[PDB]
Amino acid sequence: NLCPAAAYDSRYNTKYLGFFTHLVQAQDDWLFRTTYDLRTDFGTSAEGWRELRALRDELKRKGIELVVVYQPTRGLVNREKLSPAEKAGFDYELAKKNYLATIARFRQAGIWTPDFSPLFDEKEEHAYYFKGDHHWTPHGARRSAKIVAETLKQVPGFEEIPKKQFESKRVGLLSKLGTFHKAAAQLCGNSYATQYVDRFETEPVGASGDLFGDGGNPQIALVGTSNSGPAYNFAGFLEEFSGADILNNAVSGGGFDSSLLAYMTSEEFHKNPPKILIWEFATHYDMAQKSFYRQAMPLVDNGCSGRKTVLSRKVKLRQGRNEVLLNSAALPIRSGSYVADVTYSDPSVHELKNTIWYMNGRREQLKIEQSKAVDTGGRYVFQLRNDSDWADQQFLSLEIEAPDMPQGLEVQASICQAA
(Lines of atoms letter the chains of each structure in order from A and count residues from 1; the text may use other names and numbers.)
(Lines give C-alpha, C1' and ligand atoms only; values in the text may rest on other atoms or scores of the structure.)
Protein backbone atom coordinates (compact mmCIF):
# COMPACT_ATOMS: atom_id res chain seq x y z
CA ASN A 1 0.00 0.00 0.00
CA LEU A 2 3.03 2.23 0.56
CA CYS A 3 4.49 4.08 -2.41
CA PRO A 4 7.82 2.70 -3.83
CA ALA A 5 9.75 5.81 -2.67
CA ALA A 6 9.10 4.75 0.92
CA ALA A 7 11.49 1.81 0.57
CA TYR A 8 14.73 3.86 0.34
CA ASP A 9 16.68 5.02 3.39
CA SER A 10 18.02 8.01 1.47
CA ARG A 11 14.46 9.28 1.01
CA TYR A 12 14.32 9.88 4.80
CA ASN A 13 16.91 12.66 4.71
CA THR A 14 15.22 15.25 6.93
CA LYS A 15 14.46 16.01 10.57
CA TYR A 16 10.84 14.84 10.64
CA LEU A 17 11.58 11.87 8.37
CA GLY A 18 14.70 10.51 10.11
CA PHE A 19 12.61 9.02 12.91
CA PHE A 20 10.92 6.61 10.47
CA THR A 21 13.80 5.19 8.39
CA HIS A 22 12.53 3.35 6.49
CA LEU A 23 8.83 2.34 6.56
CA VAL A 24 7.55 -1.08 5.50
CA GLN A 25 3.92 -2.17 5.18
CA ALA A 26 3.06 -5.15 7.35
CA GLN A 27 -0.24 -6.94 7.92
CA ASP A 28 -3.37 -4.78 8.06
CA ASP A 29 -2.37 -1.15 8.73
CA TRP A 30 0.80 -2.22 10.57
CA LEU A 31 3.90 -0.28 9.57
CA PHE A 32 7.42 -0.97 10.85
CA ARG A 33 10.62 1.07 10.70
CA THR A 34 13.56 -1.04 9.52
CA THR A 35 16.30 0.74 11.49
CA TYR A 36 14.33 1.34 14.69
CA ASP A 37 11.93 -1.59 14.90
CA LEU A 38 13.71 -4.34 13.02
CA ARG A 39 17.19 -3.64 14.31
CA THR A 40 19.45 -6.40 15.64
CA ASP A 41 22.03 -4.17 17.33
CA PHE A 42 21.60 -3.15 20.99
CA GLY A 43 23.64 -1.60 23.81
CA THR A 44 26.46 0.93 23.85
CA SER A 45 30.26 1.33 23.86
CA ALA A 46 32.61 0.24 26.66
CA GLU A 47 32.76 3.88 27.71
CA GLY A 48 28.95 3.90 27.88
CA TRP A 49 28.94 0.91 30.21
CA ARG A 50 31.54 2.59 32.43
CA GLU A 51 29.50 5.80 32.58
CA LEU A 52 26.35 3.84 33.43
CA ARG A 53 28.13 1.98 36.26
CA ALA A 54 29.63 5.22 37.59
CA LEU A 55 26.22 6.92 37.63
CA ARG A 56 24.62 3.91 39.32
CA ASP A 57 27.33 4.03 41.98
CA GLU A 58 26.95 7.72 42.63
CA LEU A 59 23.19 7.18 43.05
CA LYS A 60 23.78 4.18 45.36
CA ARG A 61 26.04 6.29 47.60
CA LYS A 62 23.09 8.62 48.12
CA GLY A 63 20.84 5.68 49.09
CA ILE A 64 19.15 5.32 45.68
CA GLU A 65 18.68 2.01 43.83
CA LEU A 66 18.40 2.27 40.05
CA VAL A 67 15.91 0.35 37.89
CA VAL A 68 16.18 0.68 34.10
CA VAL A 69 13.18 0.01 31.88
CA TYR A 70 14.73 -0.73 28.49
CA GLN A 71 11.65 -0.64 26.26
CA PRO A 72 11.84 -3.50 23.74
CA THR A 73 11.43 -2.99 19.98
CA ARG A 74 8.18 -3.23 18.04
CA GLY A 75 9.90 -5.94 16.02
CA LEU A 76 10.73 -8.07 19.08
CA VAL A 77 7.26 -7.82 20.55
CA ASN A 78 5.01 -7.63 17.51
CA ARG A 79 7.07 -9.81 15.16
CA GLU A 80 3.89 -11.71 14.14
CA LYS A 81 2.31 -8.61 12.56
CA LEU A 82 5.04 -8.69 9.88
CA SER A 83 4.43 -9.86 6.33
CA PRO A 84 5.81 -13.34 5.66
CA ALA A 85 8.55 -11.80 3.52
CA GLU A 86 9.47 -9.29 6.26
CA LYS A 87 9.27 -11.90 8.99
CA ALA A 88 11.63 -14.04 6.94
CA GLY A 89 13.96 -11.06 6.50
CA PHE A 90 14.01 -9.98 10.17
CA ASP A 91 16.70 -11.85 12.13
CA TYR A 92 14.48 -12.12 15.22
CA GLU A 93 16.68 -14.57 17.12
CA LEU A 94 19.75 -12.38 16.61
CA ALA A 95 17.88 -9.29 17.81
CA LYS A 96 16.53 -11.11 20.88
CA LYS A 97 19.95 -12.54 21.73
CA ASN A 98 21.60 -9.11 21.47
CA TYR A 99 18.85 -7.46 23.50
CA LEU A 100 19.17 -10.07 26.30
CA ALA A 101 22.95 -9.62 26.32
CA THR A 102 22.36 -5.87 26.80
CA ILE A 103 19.99 -6.52 29.71
CA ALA A 104 22.77 -8.61 31.26
CA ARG A 105 25.21 -5.72 30.84
CA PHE A 106 22.79 -3.39 32.63
CA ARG A 107 22.78 -5.92 35.51
CA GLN A 108 26.56 -6.11 35.48
CA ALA A 109 26.61 -2.33 35.94
CA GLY A 110 24.68 -2.83 39.22
CA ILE A 111 21.35 -1.83 37.71
CA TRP A 112 18.09 -3.63 38.42
CA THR A 113 16.69 -4.47 35.01
CA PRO A 114 13.32 -6.07 34.27
CA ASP A 115 13.42 -8.72 31.56
CA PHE A 116 10.64 -8.21 29.01
CA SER A 117 11.56 -11.22 26.88
CA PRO A 118 8.52 -13.23 28.00
CA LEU A 119 6.48 -10.59 26.11
CA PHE A 120 8.35 -11.11 22.83
CA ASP A 121 6.75 -12.55 19.70
CA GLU A 122 3.43 -12.08 21.49
CA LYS A 123 0.03 -13.36 20.50
CA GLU A 124 -2.44 -11.08 22.26
CA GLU A 125 -5.82 -9.65 21.38
CA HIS A 126 -4.76 -6.21 22.58
CA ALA A 127 -1.51 -5.56 20.71
CA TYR A 128 1.42 -4.32 22.82
CA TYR A 129 2.15 -1.49 20.31
CA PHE A 130 0.01 0.88 18.26
CA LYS A 131 -0.23 -0.15 14.58
CA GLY A 132 1.52 2.91 13.20
CA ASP A 133 3.11 4.61 16.20
CA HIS A 134 6.16 4.30 18.46
CA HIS A 135 4.19 4.31 21.75
CA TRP A 136 2.95 1.17 23.48
CA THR A 137 -0.80 0.97 23.95
CA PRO A 138 -2.06 1.08 27.55
CA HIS A 139 -2.28 -2.75 27.42
CA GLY A 140 1.41 -2.90 26.42
CA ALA A 141 2.29 -0.55 29.28
CA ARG A 142 0.24 -2.73 31.65
CA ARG A 143 1.91 -6.03 30.72
CA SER A 144 5.25 -4.25 31.03
CA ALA A 145 4.43 -2.79 34.42
CA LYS A 146 3.51 -6.25 35.78
CA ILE A 147 7.09 -7.44 35.09
CA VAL A 148 8.69 -4.22 36.36
CA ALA A 149 6.66 -4.54 39.58
CA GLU A 150 8.13 -8.00 40.08
CA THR A 151 11.62 -6.46 39.84
CA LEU A 152 10.68 -3.64 42.28
CA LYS A 153 9.72 -6.22 44.88
CA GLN A 154 13.31 -7.58 44.80
CA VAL A 155 14.91 -4.19 45.42
CA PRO A 156 16.63 -3.84 48.83
CA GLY A 157 14.42 -1.69 51.08
CA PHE A 158 11.18 -2.30 49.11
CA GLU A 159 9.53 -3.86 52.16
CA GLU A 160 9.75 -0.65 54.21
CA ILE A 161 8.16 1.42 51.45
CA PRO A 162 4.58 2.47 52.36
CA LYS A 163 2.04 0.06 50.86
CA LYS A 164 -1.42 0.96 49.51
CA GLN A 165 -4.08 -0.69 47.38
CA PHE A 166 -4.61 0.67 43.90
CA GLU A 167 -7.29 -0.09 41.34
CA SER A 168 -7.19 0.67 37.63
CA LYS A 169 -10.39 1.46 35.73
CA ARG A 170 -11.03 2.11 32.06
CA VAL A 171 -12.16 5.72 32.01
CA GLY A 172 -12.55 6.37 28.30
CA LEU A 173 -11.08 5.67 24.89
CA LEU A 174 -7.65 6.85 23.77
CA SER A 175 -7.46 8.06 20.19
CA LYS A 176 -4.24 7.85 18.21
CA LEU A 177 -3.41 8.53 14.61
CA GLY A 178 0.10 7.11 14.59
CA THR A 179 3.25 9.03 13.70
CA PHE A 180 4.32 6.35 11.21
CA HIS A 181 0.94 6.65 9.47
CA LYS A 182 1.32 10.44 9.31
CA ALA A 183 4.84 10.08 7.91
CA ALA A 184 3.57 7.65 5.28
CA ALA A 185 0.80 10.16 4.45
CA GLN A 186 3.37 12.90 3.92
CA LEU A 187 5.52 10.64 1.71
CA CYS A 188 2.87 8.77 -0.26
CA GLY A 189 -0.44 10.53 0.26
CA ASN A 190 -1.62 7.40 2.07
CA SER A 191 -4.42 7.62 4.62
CA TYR A 192 -4.70 5.46 7.75
CA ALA A 193 -7.44 5.05 10.36
CA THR A 194 -7.15 6.70 13.76
CA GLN A 195 -6.90 4.00 16.43
CA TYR A 196 -9.13 4.02 19.51
CA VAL A 197 -7.98 1.91 22.45
CA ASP A 198 -8.95 1.53 26.12
CA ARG A 199 -7.72 4.38 28.32
CA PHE A 200 -7.00 3.64 32.01
CA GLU A 201 -6.57 5.51 35.27
CA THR A 202 -5.42 4.27 38.67
CA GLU A 203 -6.69 5.35 42.10
CA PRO A 204 -5.94 4.41 45.70
CA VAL A 205 -8.76 2.46 47.35
CA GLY A 206 -9.55 1.12 50.82
CA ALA A 207 -8.47 2.24 54.29
CA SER A 208 -6.34 5.33 54.92
CA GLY A 209 -0.17 0.32 59.23
CA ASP A 210 1.84 -0.54 56.12
CA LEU A 211 0.75 2.91 54.88
CA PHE A 212 3.32 4.44 57.27
CA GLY A 213 6.61 2.69 56.48
CA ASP A 214 9.34 5.28 55.94
CA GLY A 215 7.01 7.82 57.56
CA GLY A 216 4.39 7.41 54.84
CA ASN A 217 6.03 9.48 52.09
CA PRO A 218 6.29 8.11 48.50
CA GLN A 219 9.67 6.46 47.97
CA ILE A 220 9.69 5.55 44.26
CA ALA A 221 10.22 8.00 41.38
CA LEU A 222 9.80 7.48 37.67
CA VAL A 223 11.78 9.36 35.06
CA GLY A 224 11.07 8.71 31.40
CA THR A 225 9.67 9.73 28.04
CA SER A 226 6.22 10.35 26.57
CA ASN A 227 5.79 6.55 27.06
CA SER A 228 5.54 7.10 30.85
CA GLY A 229 3.01 9.86 30.19
CA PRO A 230 -0.53 9.88 31.66
CA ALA A 231 -2.22 8.71 28.44
CA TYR A 232 -0.74 5.20 28.65
CA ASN A 233 -0.92 4.94 32.44
CA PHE A 234 2.46 3.18 32.91
CA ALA A 235 2.91 4.77 36.37
CA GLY A 236 -0.64 3.77 37.37
CA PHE A 237 -0.11 0.13 36.42
CA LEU A 238 3.19 0.21 38.33
CA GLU A 239 1.26 1.31 41.42
CA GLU A 240 -1.45 -1.28 40.87
CA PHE A 241 0.97 -4.19 40.58
CA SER A 242 3.54 -2.99 43.17
CA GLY A 243 1.30 -1.51 45.87
CA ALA A 244 3.58 1.54 46.11
CA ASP A 245 3.16 5.22 45.16
CA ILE A 246 5.06 6.17 42.00
CA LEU A 247 6.15 9.79 41.63
CA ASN A 248 5.86 10.38 37.89
CA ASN A 249 8.41 12.88 36.52
CA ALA A 250 8.39 11.70 32.90
CA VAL A 251 8.86 14.37 30.20
CA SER A 252 7.09 14.00 26.87
CA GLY A 253 9.66 14.63 24.16
CA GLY A 254 12.39 14.41 26.77
CA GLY A 255 14.12 11.31 25.42
CA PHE A 256 16.97 9.59 27.24
CA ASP A 257 18.22 12.55 29.22
CA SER A 258 15.74 15.34 29.98
CA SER A 259 13.43 13.79 32.56
CA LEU A 260 16.17 12.48 34.83
CA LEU A 261 18.24 15.68 34.54
CA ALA A 262 15.26 17.91 35.40
CA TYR A 263 14.30 15.61 38.29
CA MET A 264 17.82 15.57 39.76
CA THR A 265 17.98 19.37 39.40
CA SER A 266 14.84 19.66 41.54
CA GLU A 267 15.01 20.65 45.21
CA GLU A 268 12.58 17.95 46.35
CA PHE A 269 14.95 15.34 44.91
CA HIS A 270 17.73 16.47 47.24
CA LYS A 271 15.45 17.12 50.20
CA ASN A 272 13.69 13.74 50.02
CA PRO A 273 15.59 11.38 47.69
CA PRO A 274 13.67 8.30 46.55
CA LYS A 275 14.75 4.84 47.71
CA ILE A 276 14.12 3.66 44.15
CA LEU A 277 14.52 5.50 40.84
CA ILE A 278 12.92 3.95 37.76
CA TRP A 279 14.35 5.10 34.42
CA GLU A 280 12.49 4.40 31.19
CA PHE A 281 13.77 4.87 27.62
CA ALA A 282 13.95 3.06 24.27
CA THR A 283 16.69 1.33 22.32
CA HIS A 284 17.70 4.06 19.83
CA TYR A 285 19.40 6.49 22.20
CA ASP A 286 23.15 6.90 22.48
CA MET A 287 23.77 5.77 26.06
CA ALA A 288 27.38 6.95 26.03
CA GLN A 289 26.83 10.70 25.42
CA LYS A 290 29.42 12.36 27.67
CA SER A 291 27.62 15.67 28.16
CA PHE A 292 24.78 13.70 29.78
CA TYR A 293 27.02 12.25 32.48
CA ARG A 294 28.87 15.54 33.05
CA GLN A 295 25.52 16.90 34.23
CA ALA A 296 24.05 13.79 35.89
CA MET A 297 27.07 12.98 38.07
CA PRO A 298 27.34 16.30 39.96
CA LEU A 299 23.55 16.64 39.96
CA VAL A 300 23.31 13.72 42.41
CA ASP A 301 24.65 16.10 45.11
CA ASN A 302 22.83 19.27 44.07
CA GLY A 303 25.80 20.88 42.28
CA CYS A 304 27.02 23.81 44.38
CA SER A 305 23.84 24.19 46.43
CA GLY A 306 24.43 24.32 50.18
CA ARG A 307 28.17 24.35 49.53
CA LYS A 308 30.66 27.23 49.45
CA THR A 309 31.76 28.60 46.07
CA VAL A 310 35.28 29.74 45.21
CA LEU A 311 33.76 32.06 42.61
CA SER A 312 30.28 33.47 42.07
CA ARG A 313 28.81 36.34 40.07
CA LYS A 314 25.64 37.64 38.40
CA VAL A 315 25.86 39.47 35.09
CA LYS A 316 23.34 40.77 32.58
CA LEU A 317 23.81 39.09 29.21
CA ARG A 318 24.78 41.22 26.25
CA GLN A 319 24.35 40.02 22.68
CA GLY A 320 27.23 37.63 22.02
CA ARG A 321 30.05 36.79 24.42
CA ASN A 322 29.83 37.40 28.17
CA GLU A 323 32.75 36.73 30.50
CA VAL A 324 30.94 35.50 33.60
CA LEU A 325 33.59 34.25 36.04
CA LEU A 326 37.25 35.22 36.12
CA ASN A 327 39.80 33.60 38.43
CA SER A 328 41.62 36.97 38.55
CA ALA A 329 43.30 36.09 41.86
CA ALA A 330 44.79 33.01 40.17
CA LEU A 331 43.41 30.67 42.83
CA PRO A 332 44.02 26.87 42.75
CA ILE A 333 41.09 25.44 40.79
CA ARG A 334 41.95 22.05 39.27
CA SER A 335 39.52 21.18 36.44
CA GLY A 336 38.96 17.44 36.89
CA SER A 337 37.90 18.04 40.46
CA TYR A 338 35.64 21.11 40.10
CA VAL A 339 31.97 21.84 39.30
CA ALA A 340 29.87 24.63 37.71
CA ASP A 341 26.37 25.74 38.79
CA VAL A 342 24.48 28.22 36.62
CA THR A 343 21.05 29.91 36.72
CA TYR A 344 19.30 32.05 34.09
CA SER A 345 16.92 34.75 35.28
CA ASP A 346 14.34 33.42 32.79
CA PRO A 347 13.38 29.71 33.23
CA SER A 348 12.33 29.58 29.57
CA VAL A 349 15.94 29.64 28.38
CA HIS A 350 16.55 26.04 27.35
CA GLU A 351 20.06 26.42 25.97
CA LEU A 352 23.42 27.15 27.62
CA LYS A 353 26.62 27.82 25.64
CA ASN A 354 29.74 27.71 27.82
CA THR A 355 33.36 28.44 27.18
CA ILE A 356 35.91 27.37 29.77
CA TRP A 357 39.44 28.84 29.64
CA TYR A 358 42.45 27.43 31.44
CA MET A 359 45.73 29.06 32.56
CA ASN A 360 47.48 27.48 29.55
CA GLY A 361 45.41 29.18 26.86
CA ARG A 362 43.36 26.04 26.12
CA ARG A 363 39.58 26.22 25.92
CA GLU A 364 36.54 23.96 26.10
CA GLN A 365 33.26 24.75 24.38
CA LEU A 366 30.40 23.00 26.15
CA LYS A 367 26.93 23.48 24.72
CA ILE A 368 23.96 22.13 26.70
CA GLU A 369 20.55 21.90 25.06
CA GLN A 370 17.64 21.45 27.45
CA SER A 371 14.15 20.18 26.57
CA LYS A 372 11.56 22.88 25.83
CA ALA A 373 9.11 21.09 28.11
CA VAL A 374 11.08 21.11 31.37
CA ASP A 375 11.50 23.73 34.08
CA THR A 376 14.65 23.56 36.23
CA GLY A 377 14.27 27.25 37.02
CA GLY A 378 16.88 27.98 34.37
CA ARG A 379 19.49 26.07 36.40
CA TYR A 380 22.21 23.89 34.82
CA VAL A 381 25.03 21.99 36.55
CA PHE A 382 28.14 20.35 35.05
CA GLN A 383 31.58 19.04 35.95
CA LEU A 384 34.63 20.74 34.48
CA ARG A 385 36.22 18.48 31.89
CA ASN A 386 38.18 15.53 33.23
CA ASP A 387 39.17 13.75 30.02
CA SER A 388 42.60 12.12 29.77
CA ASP A 389 44.47 15.44 29.48
CA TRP A 390 42.06 18.03 30.89
CA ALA A 391 41.49 17.06 34.54
CA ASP A 392 44.80 18.68 35.47
CA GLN A 393 44.34 22.18 34.02
CA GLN A 394 43.94 25.32 36.13
CA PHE A 395 40.61 27.12 35.65
CA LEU A 396 40.91 30.69 34.39
CA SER A 397 37.47 31.69 33.14
CA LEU A 398 33.87 30.86 32.33
CA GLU A 399 32.12 32.73 29.52
CA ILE A 400 28.54 32.49 28.31
CA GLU A 401 27.24 32.99 24.76
CA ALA A 402 23.84 34.74 24.83
CA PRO A 403 20.77 32.65 23.79
CA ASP A 404 16.26 34.53 20.96
CA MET A 405 17.33 36.03 24.27
CA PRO A 406 14.59 37.67 26.40
CA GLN A 407 15.28 41.34 27.16
CA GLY A 408 16.79 42.10 30.56
CA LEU A 409 17.93 38.46 30.82
CA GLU A 410 20.66 37.91 33.40
CA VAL A 411 22.62 34.90 34.61
CA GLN A 412 24.10 33.73 37.92
CA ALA A 413 27.16 31.47 37.89
CA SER A 414 29.16 29.74 40.60
CA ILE A 415 32.06 27.31 40.83
CA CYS A 416 32.51 24.88 43.70
CA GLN A 417 34.62 22.07 45.05
CA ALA A 418 33.36 18.54 44.31
CA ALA A 419 33.05 15.78 46.92
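Chain A is numbered as in Swiss-Prot, which gives 42-249, 252-446, 448-463 for the residues shown.
Header says: X-ray crystallography, 2.1 Å.
Keep in mind that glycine also has a Cβ here, set from the backbone N, Cα and C atoms.
DSSP classifies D174 (mutagenesis position) as coil under the three-state reduction. Remark: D174 (mutagenesis position) has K217, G219, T220, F221, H222, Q236 as non-local neighbours, by Cβ distance under 8 Å and separation of at least 6 in sequence. Residues annotated as active site in Swiss-Prot: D174.
Under the heading active site, proton acceptor, Swiss-Prot lists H176, citing a curator's inference as support. Here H176 (mutagenesis position) comes close to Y170, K217, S269, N270, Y275: these same-chain residues lie at least six apart in sequence, with C-beta atoms under 8 angstroms from its C-beta.
In the structure as shown, the Cβ atom of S269 (mutagenesis position) sits within 10 Å of 18 other Cβ atoms. For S269, the entry in Swiss-Prot reads active site, nucleophile, with the evidence type a curator's inference.
Annotation of the published mutagenesis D174 to A in Swiss-Prot: Produces a non-acetylated alginate. Loss of in vitro acetylesterase activity; the original residue is retained in the structure shown.
Under the heading of mutagenesis, Swiss-Prot lists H176 to A and annotates it as follows: Produces a non-acetylated alginate. Loss of in vitro acetylesterase activity.
Record note (Swiss-Prot) on the mutagenesis of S269 to A: Produces a non-acetylated alginate. Loss of in vitro acetylesterase activity. According to its DSSP assignment, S269 (mutagenesis position) is helical.
For the mutagenesis experiment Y275 to A, the note given by Swiss-Prot reads: 40% reduction in alginate acetylation. All protein chains shown were included, and the count of other CB atoms within 10 Å of the CB of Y275 (mutagenesis position) stands at 27. The DSSP secondary structure for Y275 (mutagenesis position) is coil.
Neighbours of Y328 (mutagenesis position), defined as other CB atoms within 10 A of its CB across all chains, total 14. Listed in Swiss-Prot as a mutagenesis experiment, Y328 to A is described as follows: 50% reduction in alginate acetylation.
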Euclidean Cα distance (Å) for gap endpoints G252 and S249, 2 residues missing: 9
